Amino acid sequence: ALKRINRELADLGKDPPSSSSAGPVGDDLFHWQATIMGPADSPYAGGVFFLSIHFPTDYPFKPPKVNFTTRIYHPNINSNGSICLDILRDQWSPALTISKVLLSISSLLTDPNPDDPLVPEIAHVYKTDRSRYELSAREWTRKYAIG
Amino acid sequence: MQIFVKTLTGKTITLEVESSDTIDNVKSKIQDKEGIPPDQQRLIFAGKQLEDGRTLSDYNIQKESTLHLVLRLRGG
Amino acid sequence: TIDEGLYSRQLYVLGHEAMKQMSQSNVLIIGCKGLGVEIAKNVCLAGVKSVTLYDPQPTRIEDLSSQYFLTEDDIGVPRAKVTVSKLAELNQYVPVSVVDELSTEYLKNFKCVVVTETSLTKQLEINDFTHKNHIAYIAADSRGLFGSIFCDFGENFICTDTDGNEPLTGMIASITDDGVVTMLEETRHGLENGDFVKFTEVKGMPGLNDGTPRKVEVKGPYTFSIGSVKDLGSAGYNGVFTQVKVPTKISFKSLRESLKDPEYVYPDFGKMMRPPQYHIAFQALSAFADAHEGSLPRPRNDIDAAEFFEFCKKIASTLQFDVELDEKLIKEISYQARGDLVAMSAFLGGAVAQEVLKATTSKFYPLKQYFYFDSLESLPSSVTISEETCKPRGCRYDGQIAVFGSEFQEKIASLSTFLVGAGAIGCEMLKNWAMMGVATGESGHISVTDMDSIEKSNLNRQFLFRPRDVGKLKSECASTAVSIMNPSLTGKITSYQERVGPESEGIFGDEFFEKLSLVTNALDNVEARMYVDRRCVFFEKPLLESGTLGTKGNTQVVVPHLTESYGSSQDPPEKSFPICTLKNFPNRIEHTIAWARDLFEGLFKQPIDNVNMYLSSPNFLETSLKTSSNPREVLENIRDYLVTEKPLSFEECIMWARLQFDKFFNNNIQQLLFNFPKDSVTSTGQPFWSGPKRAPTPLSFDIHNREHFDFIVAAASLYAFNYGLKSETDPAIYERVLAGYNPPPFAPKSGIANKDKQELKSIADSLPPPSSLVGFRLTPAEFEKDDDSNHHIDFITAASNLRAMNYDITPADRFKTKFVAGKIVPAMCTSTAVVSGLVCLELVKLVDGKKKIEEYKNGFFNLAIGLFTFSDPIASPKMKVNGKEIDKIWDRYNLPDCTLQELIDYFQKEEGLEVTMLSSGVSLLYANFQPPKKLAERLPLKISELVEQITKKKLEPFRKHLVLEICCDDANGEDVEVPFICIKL
Ligand SMILES: Nc1ncnc2c1ncn2[C@@H]1O[C@H](COP(=O)(O)OP(=O)(O)OP(=O)(O)O)[C@@H](O)[C@H]1O
Ligand SMILES: [Mg+2]
Ligand SMILES: [Mg+2]
């Protein structure tokens with residue numbers, strides 16, 4: 001557990017992710033805070049989203065718990081910050097690094113999936129009235145993800 | 001060479017392997033046929049648990065040999 | 001009419017029909033020694049109609065070696081007479097009787113006949129009768145470290161269930177015109193060739209939905225074939241398939257026919273030449289006993305060994321056995337003839353009891369027909385085993401001294417064991433230790449810990465407890481019971497009610513652990529197993545692990561500096577469903593049960609906790625606002641459960657339950673169908689509600705419907721419990737109150753600044769002040785499956801079935817709902833007996849201090865199919881550190897309480913390695929990439945001071961060591977793995 005977590009931390013330190021920055025909270029190795037920058041070619045451009053990562057006692061044999069702290073208007077992210085990502089529930093394997101999870105979350109942000117949604121109302125808006133979805137996403141990322 | 005794998009639940013699996021194959025290849029075949037990751041597979045032949053990095057010929061596993069795929073249980 | 005309050009865990013293994021057949025079957029057991037009493041105990045706990053005992057032989061002292069219902073005050077009394085009274089207490093539904101005389105014609109009253117400690121001529125006489133009258137016959141034998149079982153269920157035995165697995169079911173994607181059935185994306189059917197399946201909900205091929213089973217030809221992990229479906233249709237879309245299990249006809253041979261041409265069951269494939277040897281050996285034992293007035297060969301006697309080998313030669317010649325006799329093995333069988341070990345008795349008794357249940361239920365695959373087993377690797381080699389050491393001393397351990405000797409008895413009597421857990425395996429282990437004489441010496445001791453209490457469902461497989469003991473601590477009851485069994489254990493057992501974990505290190509500290517000899521786990525979760533494994537690795541103590549599940553079980557041994565620990569391997573993890581599947585798109589009853597459990601928690605537990613916390617913590621509002629993810633939900637919960645929706649009578653509870661019914665089974669479905677109409681399509685043109693997504697339909701409340709009324713009753717009762725109001729059960733009041741209900745109108749909402757903070761503040765000030773309500777609390781609901789009067793399982797079942805009705809899923813009953821929601825682990829007494837026997841067979845290997853790794857065995861078994869397998873433990877991996885061989889698991893660095901700088905310098909100079917990371921527990925003490933100022937602040941501090949500073953917590957006075965994890969790099973910059981550090985405070 002500790003060996004793997006420190007290996008990931010050192011690997012992050014050597015090569016900056018540029019688009020992300022994750023690290024332990026205070027000195028606790030099992031509670032990290034990460035930052036994701038909104039993709040330029042997305043409604044969330046120019047926004048910073050904070051995520052909380054909880055490594056279980058059985059890491060890497062159980063998935064880390066990743067939640068959004070900032071509020072985001074996304075079809076696959078609900079009000080509690082839960083993320084509809086397969087690799088975090090049952091497809092988790094002890095071979096995926098935190099950087100891979102951050103890349104997966106960024107790819108989720110750059111294009112949502114309304115065909116298997118977590119928030120049906122936002123998915124309906126996205127599928128029927130795209131422009132209103134764009135306006136709502138920009139408003140939310142301007143009044144929550146900036147400042 | 002053809003070998004058989006018997007699970008603790010009674011299922012039987014037929015694998016087409018060669019005497020020079022490593023245990024890693026056999027575990028990958030078992031994963032393909034069953035979906036069990038290689039790190040969670042416990043294979044037993046003739047009272048020896050097969051370990052990664054070695055070959056079948058190291059355990060003298062020949063054609064029509066029977067292996068057992070087992071697992072640990074949490075109750076009790 | 002099965003008492004599900006007692007057979008709860010056993011019904012999940014066998015079922016209602018199997019136990020119904022069991023409750024009408026009579027079992028006769030001939031012989032009341034350790035093996036016979038073990039079989040009778042397991043059968044009485046199982047729940048057969050009745051048990052009859054036949055053993056008129058007077059009791060002897062040596063019989064106490066494995067007979068735990070015999071005392072030293074019963075010498076000279078027939079064994080059955082003194083055993084029936086104690087066997088009659090195990091289960092109140094199973095009478096136990098004794099017959100002083102047995103006749104052949106009397107055998108027709110019994111469904112199964114078990115024979116132990118009987119000569120071969122009598123066995124032939126009994127089997128000649130039972131075989132022709134279709135009576136199940138089992139014969140078991142235990143000689144020292146050798147055992148044998150023989151089963152004969154008749155020529156026309158019908159086995160309805162062969163492997164004991166649940167039928168396989170799966171969702172189809174498309175069925176071609178040639179019968180090629182394909183599963184959904186990345187889904188495995190799990191079928192084998194020759195299976196039978198039946199289809200339902202198949203679109204385009206109605207013929208397949210009749211229910212006629214069809215042969216299966218597996219063409220891969222994702223597709224199979226059923227034949228030609230040309231006539232029924234062209235192609236079928238969607239649908240589900242379910243496996244059909246067909247009965248099998250098994251034909252057995254009589255003992256007389258089976259002696260000449262036996263059929264063997266091999267418990268180990270590493271030694272496949274032995275069972276033919278044991279077949280001759282046991283018959284030679286019978287002949288020797290017949291030629292010596294029923295006396296077996298004396299322990300370690302060479303004259304008797306020679307005569308026995310002559311008998312073996314004669315029998316092998318007579319039976320035309322073309323096998324070369326192994327003289328050493330056969331004479332070993334001769335030497336240990338008078339041995340009577342409680343571990344072998346428990347192992348064989350569990351196996352034989354499972355066979356009896358198979359006979360009486362026609363379930364699972366029986367042994368066919370001979371099962372010869374040996375544990376000869378347990379024979380000590382560090383002591384002198386000879387005729388002088390193995391002679392009887394006139395004590396209760398004669399049956400064990402006849403195998404191991406007096407010196408090994410002295411070694412056993414000095415053990416200082418630690419048993420973690422006091423469940424079924426714990427009770428069996430304690431019995432085995434008491435019988436073996438463990439810790440009865442001047443320097444022996446036993447410590448047992450368990451924080452749980454005895455419940456009604458535990459009495460089905462934990463035989464040390466009685467109905468009078470319900471509500472008491474398991475460890476104390478077990479210690480008292482075993483002290484009753486073996487009086488020499490009086491004052492040599494200490495019982496704790498402490499949970500073993502990080503919070504109990506003050507009791508199970510360095511001083512406690514340094515005195516132990518071995519640790520035995522009897523737990524039921526992996527977290528505690530891993531913790532105890534780490535503690536044993538740190539203190540370098542042997543560990544005995546065991547686990548069971550239904551009819552399956554395993555046992556593992558961890559030996560310091562020899563094998564790998566328990567935590568060096570992985571097990572499959574628990575499966576959790578995606579949140580999107582549970583929340584909106586369920587397709588299995590498990591999804592609806594999980595949703596119903598979440599609904600229970602969110603309706604009766606979380607709001608109550610929020611209200612209680614608000615009325616206790618003076619500054620709860622600000623902390624919740626700045627901490628909770630959704631403070632608006634917390635404020636709404638507090639308002640609703642304090643002022644807005646506070647009930648003043650049970651009628652208001654009924655109205656609230658009706659409102660919740662509308663909210664969760666009619667309105668959310670309407671909203672979902674407004675967002676995704678049934679005719680909607682995805683972005684690729686496919687229909688949305690296809691495959692794993694089932695289109696729901698809102699429910700309209702009908703009072704006369706059973707599920708609706710059940711939900712209303714359960715919800716109203718739980719709400720009244722929350723508010724402490726009297727709850728009625730008469731349907732008249734419910735029907736009278738709900739008659740005058742006007743549903744508020746509902747229309748799905750299409751959607752379409754910081755002023756909301758003003759609304760939040762208005763809600764916050766609308767709440768009554770905490771000082772206005774002093775001494776007022778709301779009782780939360782803590783989930784409890786085992787109580788049938790708290791409406792927990794009732795509510796979960798009703799909600800799950802209503803949501804299934806929403807999505808057209810097949811509902812389940814309270815039995816399956818309780819199994820799924822409660823995370824109940826199926827359990828059996830037979831599997832517990834088998835695992836205890838195997839663990840106690842490895843224990844004597846540990847006591848002897850065997851060094852080679854080929855002498856230890858890890859065991860796995862499945863009794864439903866009669867599978868046993870053993871394998872050597874995996875040796876601990878090695879590594880090269882500074883050109884030295886280091887054990888990767890069992891080695892550590894021992895350092896004083898030096899400074900961080902001194903530790904770094906020591907590693908740089910002594911080991912030649914550069915330290916890059918140093919952590920303790922869950923904190924990072926030192927890292928190479930930290931800023932220089934922080935390091936300069938931390939470098940000159942001692943390790944204890946550094947840990948205290950970083951964790952902001954003083955070290956406890958009892959803390960005598962620190963465990964540090966270190967990552968270091970060599971001169972070239974390559975990372976080299978090193979063992980952990982043990983700082984001595
Ligand atoms: N960390 C622990 N420390 C000590 N004892 C433990 C610990 N975890 C579990 N146990 C005990 O181990 C035993 C497990 O055995 P078992 O599962 O048969 O019992 P149970 O959990 O009470 O029963 P059931 O699972 O049938 O409801 C129980 O006594 C449980 O209290
Ligand atoms: Mg319990
Ligand atoms: Mg349990």
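Going from the start of the chain as shown, residues are counted 1 onward.
Per the header: electron microscopy, 2.7 Å.
Backbone N, Cα and C define each Cβ position, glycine as well.
Features as listed in Swiss-Prot:
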| type | residues | note |
| --- | --- | --- |
| ACT_SITE | A:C84 | active site, glycyl thioester intermediate |
| MUTAGEN | A:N80 to A (Swiss-Prot position 81) | Reduces ubiquitin transfer between ubc4 and pub2. No effect on ubiquitin transfer between ptr3 and ubc4 |
| MUTAGEN | A:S82 to A (Swiss-Prot position 83) | Reduces ubiquitin transfer between ubc4 and pub2. Reduces ubiquitin transfer between ptr3 and ubc4 |
| MUTAGEN | A:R89 to A (Swiss-Prot position 90) | Reduces ubiquitin transfer between ubc4 and pub2. Reduces ubiquitin transfer between ptr3 and ubc4 |
| MUTAGEN | A:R89 to D (Swiss-Prot position 90) | Reduces ubiquitin transfer between ubc4 and pub2. Enhances ubiquitin transfer between ptr3 and ubc4 |
| MUTAGEN | A:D90 to A (Swiss-Prot position 91) | Enhances ubiquitin transfer between ubc4 and pub2. Reduces ubiquitin transfer between ptr3 and ubc4 |
| MUTAGEN | A:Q91 to A (Swiss-Prot position 92) | Reduces ubiquitin transfer between ubc4 and pub2. No effect on ubiquitin transfer between ptr3 and ubc4 |
| MUTAGEN | A:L96 to D (Swiss-Prot position 97) | Reduces ubiquitin transfer between ubc4 and pub2. Enhances ubiquitin transfer between ptr3 and ubc4 |
| MUTAGEN | A:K100 to A (Swiss-Prot position 101) | Reduces ubiquitin transfer between ubc4 and pub2. Enhances ubiquitin transfer between ptr3 and ubc4 |
| MUTAGEN | A:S104 to A (Swiss-Prot position 105) | Reduces ubiquitin transfer between ubc4 and pub2. No effect on ubiquitin transfer between ptr3 and ubc4 |
| MUTAGEN | A:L118 to A (Swiss-Prot position 119) | Reduces ubiquitin transfer between ubc4 and pub2. Reduces ubiquitin transfer between ptr3 and ubc4 |
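Listed recorded positions: A:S82, A:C84, A:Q91, A:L96, A:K100, A:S104. Those with a CB under 8 Å from a CB in chain C, in sequence order: A:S82, A:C84. Long-range neighbours of A:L96 (mutagenesis position) (same chain, six or more residues apart, CB within less than 8 Å of its CB): A:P60, A:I87. With a 10 A radius on its CB, A:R89 (mutagenesis position) counts 17 other CB atoms from all the protein chains.
For the pair formed by A:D90 (mutagenesis position) and A:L118 (mutagenesis position), distance between Cα atoms is given as 17 Å, rounded to the nearest Å. Sequence-distant contacts (6 or more apart, same chain, Cβ under 8 Å) of A:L118 (mutagenesis position) comprise A:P75, A:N76, A:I77, A:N78, A:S82, A:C84.
According to DSSP, A:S104 (mutagenesis position) sits within a helical segment.
Of all the mutagenesis positions in the list A:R89, A:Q91, A:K100, the shortest Cα-Cα distance to A:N80 (mutagenesis position) is found for A:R89. The CA atom of A:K100 (mutagenesis position) is located 13 Å away from the CA atom of A:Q91 (mutagenesis position). Across the structure, A:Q91 (mutagenesis position) and A:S104 (mutagenesis position) place their CA atoms 13 angstrom apart.
Across the structure, A:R89 (mutagenesis position) and A:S104 (mutagenesis position) place their CA atoms 14 angstrom apart.
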